[PDB]
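J.: Here you go, one structure.
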Amino acid sequence: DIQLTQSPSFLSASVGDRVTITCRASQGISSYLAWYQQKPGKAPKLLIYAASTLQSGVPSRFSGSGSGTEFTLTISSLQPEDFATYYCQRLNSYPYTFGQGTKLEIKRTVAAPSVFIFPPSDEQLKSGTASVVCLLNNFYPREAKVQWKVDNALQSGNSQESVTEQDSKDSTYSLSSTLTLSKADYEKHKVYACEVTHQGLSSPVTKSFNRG
Amino acid sequence: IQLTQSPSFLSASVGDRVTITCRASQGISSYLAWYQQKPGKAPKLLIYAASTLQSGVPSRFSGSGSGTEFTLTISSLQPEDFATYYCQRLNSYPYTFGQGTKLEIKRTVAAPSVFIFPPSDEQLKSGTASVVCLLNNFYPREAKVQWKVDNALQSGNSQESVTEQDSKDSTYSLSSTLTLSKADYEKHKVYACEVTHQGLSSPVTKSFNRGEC
Amino acid sequence: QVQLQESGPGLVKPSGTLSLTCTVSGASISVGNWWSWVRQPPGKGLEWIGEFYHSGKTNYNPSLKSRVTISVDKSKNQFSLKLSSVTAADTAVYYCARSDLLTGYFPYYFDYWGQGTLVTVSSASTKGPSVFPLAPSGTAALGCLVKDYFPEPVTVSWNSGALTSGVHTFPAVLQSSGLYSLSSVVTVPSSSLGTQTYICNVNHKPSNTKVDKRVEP
Amino acid sequence: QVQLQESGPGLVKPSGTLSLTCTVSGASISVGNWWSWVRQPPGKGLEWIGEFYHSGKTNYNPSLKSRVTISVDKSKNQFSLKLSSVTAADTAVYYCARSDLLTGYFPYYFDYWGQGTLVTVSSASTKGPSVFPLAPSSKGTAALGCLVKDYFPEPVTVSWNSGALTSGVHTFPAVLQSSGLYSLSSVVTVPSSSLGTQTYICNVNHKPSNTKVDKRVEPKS
Amino acid sequence: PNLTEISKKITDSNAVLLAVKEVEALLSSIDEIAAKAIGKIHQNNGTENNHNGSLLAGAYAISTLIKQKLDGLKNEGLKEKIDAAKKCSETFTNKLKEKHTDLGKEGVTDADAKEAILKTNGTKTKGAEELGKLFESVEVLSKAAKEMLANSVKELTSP
Amino acid sequence: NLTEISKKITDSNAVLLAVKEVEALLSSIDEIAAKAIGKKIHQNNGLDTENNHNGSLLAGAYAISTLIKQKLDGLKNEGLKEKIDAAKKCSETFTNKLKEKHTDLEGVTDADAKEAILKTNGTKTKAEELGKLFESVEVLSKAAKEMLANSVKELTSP
């Protein structure tokens, strides 16, 4: 019946910044609107109800306004703990349609990653598969180039990446790159290298190991 | 929404119990009121929210009903209770009233006293003759009065008026006025009004001959 | 203490405009309650016309909405009614009334009314009545024919109010000429004829007509 | 405190019936409040499913009405959810939530939620994970971890030294390999002077297959 | 007719009416100690003259709490009548505190306890006369808040 | 049937209104318990300390407990009967306890007065029953609020 359009979809601002999120309703819903904060892996946390009222426990730097179709959530004095996805919700009638959500990232000074390489375990090898893991720890921004080199040959299509959610305290990220080979293919080369390009690194940092 | 209440006329004695029904056309909930109106007076609110008594209204009044059918009940009717009653819906404007029910006090049959009045000579000088037949202190209200000029039944030249029921003896009085032109009146001799009433075993005729004493 | 009184001209020409004012005492229309106008033609039921609340919200009967308007003068604690393009169907006793929540919270019920004033829509001109005696011919009946007057009402008394027992003043009748006519009779002992004088006192306010008539056999 | 907790199988074959139960403590569903089921697919937004009041009134999402059913057991202070003819579009994290008037008088606002349970709609069979050590290189801050490989379905839980190690741990989100199975790594940074003195064990729990695995992570010799 | 917006009007008028009726009940509590508890704790009965100095202090506390709840009443429509009860509660609380000479003692007599907070008997010199039109001022406020709720509900059934 | 929803709204309105009357009466007993126990009027601040004389303040609070029991008896609602009768009994027990302990309750000591009609006290032997009908009315007040909200909830449904 009534659709909610949330803007913007993605947001990135610094600590202390002021940010605005808009929720638009297809028709009037009076002040029957709510704003939620969803941290990764957690259930939504109610911030504001009846579209300007602060829920108890929520700091005053969260504020809502609007009635009818125009609605605005404003976060003042942005904090690192404010990284979350934010949803608006109408509550005049069921189903209480939620907004699509707004992803908020906390900007931060550039931090270089600590790089580590991990050889396959002896246990996994005798199963037939070799996994080589590369770790990028506590860096910002998200953009990082991780390339695999086996005997100085660049690898493609045999690695998978996984990035943690933004740390709620230091606003950093962590990344893992897992290169997967067969045991026969693994024991056919000697040098396994992880090469990391990041804006915090003046030159690409390589971490490698031999098979002995 | 339309409100139809029944009966239109009730006839009961002092001490009797009467019930008036108000029927709503598509649903009222309990937003119904009952009014009492005496002749010449503004309506008096008796019951609101379709069972609630107004301040000062005695306990012998009671209402009930929800949604479509409503009922007003007057147990142990008192002399001051004889009036016209309306129901009214208040759920939405125009707040439709019922067409009303008028309950009169029932008593024993009383025959009327019949008088006839010839036109005055003063009125006759202006060119118009008015013959008046009077029915005094009778019950019930039903009475047929006929005008016969030279034993010819008259039609279309008479009008009737009935008093309200007397607050002292519960009777009625009726007047019938036969109006003719002076030329038409002087062309006949016998002027009679004929009264048919339940209190009379046979019709009663009061007559006079024009220009006799 | 709550009292309402209507006023205004009681005669309006066809297609003319009706104007009535309601004066309120014992209550202030600016502080609360709804205030309405109610209609009752002769012999018929009641019809609600319009209402207003001091906030400015006014409602009108959809059958009359095009012709009706209600105005408010809070400084005088009065409100008025206007009805344009009137026909004979608009002849009625007009009431102004207050509605109250009573012991409930919804809806409002009319609990106070004015005495009402009769407004007549007709092309007839105001005219006083011509009073003719109904001469009598143990109980004798004598009366007075009040003929060809306009508009209502006419008050009749006997012997300046001394004779009230046995008096019957019939309701008026609208003759086809557009004028009203009624009769007031009284039954007296036949022995009192020739000894007591019988005077019917006919008063017609809308024309300043006062008539006294001796009724003798 | 008011606490809500969903429970039920996290793997449902397609065309099957999803069934979950919400256990409520600190509050009584028979006394007041509205109680609801809410749905969130991985990566997507939220979709309200249904609600009930102890008076008996029950409302369902019109998009689900034909296949959804909510049952209430006031004697057990629990209520349930049933979704039939399920497809991949029904894979989501499922929440049971409470509604409340807060400081107003209308409408009810969702103020308490359960932790949420993940149900996957798939024909694949359950499979426990293999755990392997990410040994710390003998080269100050050192990094060690655990590789959780080839398990289905989500989720897996990882702890270190039975919970005594929390600071410095990163458990990465699972990755779906082309074999249809999930893979995951959990790492922790420790002082280099602690290796060879302090023991490091990652604890891997995969409830879909009742798999409890502890793995000692030590420098390779 | 605009059902979703009307529900806000009905709810808004509800909250305002509820807050006034709460002030109403506090007044009725001041009335109950005045006509049931002045100069009278026993196995039966649930008579002891000339000792009400405590009961006066408790009723002074209720009158302050009545003012505080009146200050929290904010409605741009009923602003005319709210400020009337505002200053009416002020002259009341001030009046008892103005003359402690007969109210700030332990043994206030019955003719003085009936005098300051009992609006029934004849003598209302210092006290209950100011309690009088404070009650009446809330009567005006309570009626207005009631009619605003009824008018909001009336907006539903309009043609 | 918008007319039927209107009556449902105003009916649960009146019940919540009458329940909040009992609620506001309790806040008066609470206010005289935390602001006027052992006290008298002063000039500058309004109230000053007056120890050991509260034999009329307790008599005052007793009449409100009687008035509370009156309003709870007049409450008639088939949907709220469970919570209504729970508060009636807790109202009966409270006024019965104040009359049961009449030996130590002129001039009741502030240690006894704070013990008998004040929620925030440790002992609460003469107060313990002032919490079990305060919370009983709290449960009653919340149920009536939700009944009004559910009636308005019907106004906006597809």
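Using the numbering of Swiss-Prot, the residues shown for chain E are 40-79, 81-86, 89-201, in order.
Placed from the backbone N, Cα and C atoms, the Cβ positions cover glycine too.
Quoted from Swiss-Prot, the note on natural variant E:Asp51 to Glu is: In strain: 2591. Swiss-Prot gives this note for the natural variant E:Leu56 to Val: In strain: 2591. Here Swiss-Prot describes E:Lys60 to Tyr as a published mutagenesis experiment; the accompanying note says: Wild-type virulence in mice, no antibody response in mice, decreased heart colonization-. Under its mutagenesis entries, Swiss-Prot includes E:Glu61 to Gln with the note: Bacteria are non-infectious in mice, no antibody response in mice. Among the mutagenesis entries in Swiss-Prot is E:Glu63 to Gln, noted as: Wild-type virulence in mice, no antibody response in mice, colonizes organs like wild-type. Here Swiss-Prot notes a natural variant, E:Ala103 to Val, with the remark: In strain: 2591.
I'd like to know what surrounds each of these features in this structure.
T.: Neighbours of E:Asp51 (variant position), defined as other CB atoms within 10 A of its CB across all chains, total 18.
Secondary structure at E:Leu56 (variant position), taken from DSSP and collapsed to helix, strand or coil, is helix.
Counting only same-chain residues at least 6 apart in sequence, those with a Cβ under 8 Å from the Cβ of E:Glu61 (mutagenesis position) are E:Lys111. Under the three-state DSSP scheme, E:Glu61 (mutagenesis position) falls in the helix class.
Taking a C-beta cut-off of under 8 angstroms and a sequence separation of 6 or more, E:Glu63 (mutagenesis position) has the following same-chain neighbours: E:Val180, E:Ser184.
In the three-state DSSP scheme, E:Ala103 (variant position) is classed as helix. Its own atom aside, the Cβ of E:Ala103 (variant position) has 22 Cβ atoms within 10 angstroms in the protein chains shown.
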J.: For E:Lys60 (mutagenesis position), what is the tally of other C-beta atoms lying within 10 angstroms of its C-beta?
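T.: A count of 21.
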J.: Hey, how far is E:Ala103 (variant position) from E:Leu56 (variant position), Cα to Cα, in Å?
T.: 23
J.: In sequence order, which same-chain residues at least six apart have a C-beta under 8 angstroms from E:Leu56 (variant position)?
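T.: The list for E:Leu56 (variant position) reads E:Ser184, E:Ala187, E:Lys188, E:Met190, E:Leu191, given in order along the sequence.
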J.: If we take E:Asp51, E:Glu61, E:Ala103 as the recorded positions, which have a Cβ under 8 Å from chain F?
T.: E:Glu61, E:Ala103
J.: Just checking: Cα distance in Å between E:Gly86 and E:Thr89, the two residues bordering 2 missing ones?
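T.: Computed span over the unmodelled residues is 11 Å.
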J.: Whole-number Å only: compute the distance from the Cα of E:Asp51 (variant position) to the Cα of E:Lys60 (mutagenesis position).
T.: 15
J.: Hey, does DSSP put E:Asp51 (variant position) in a helix, a strand, or just coil?
T.: helix
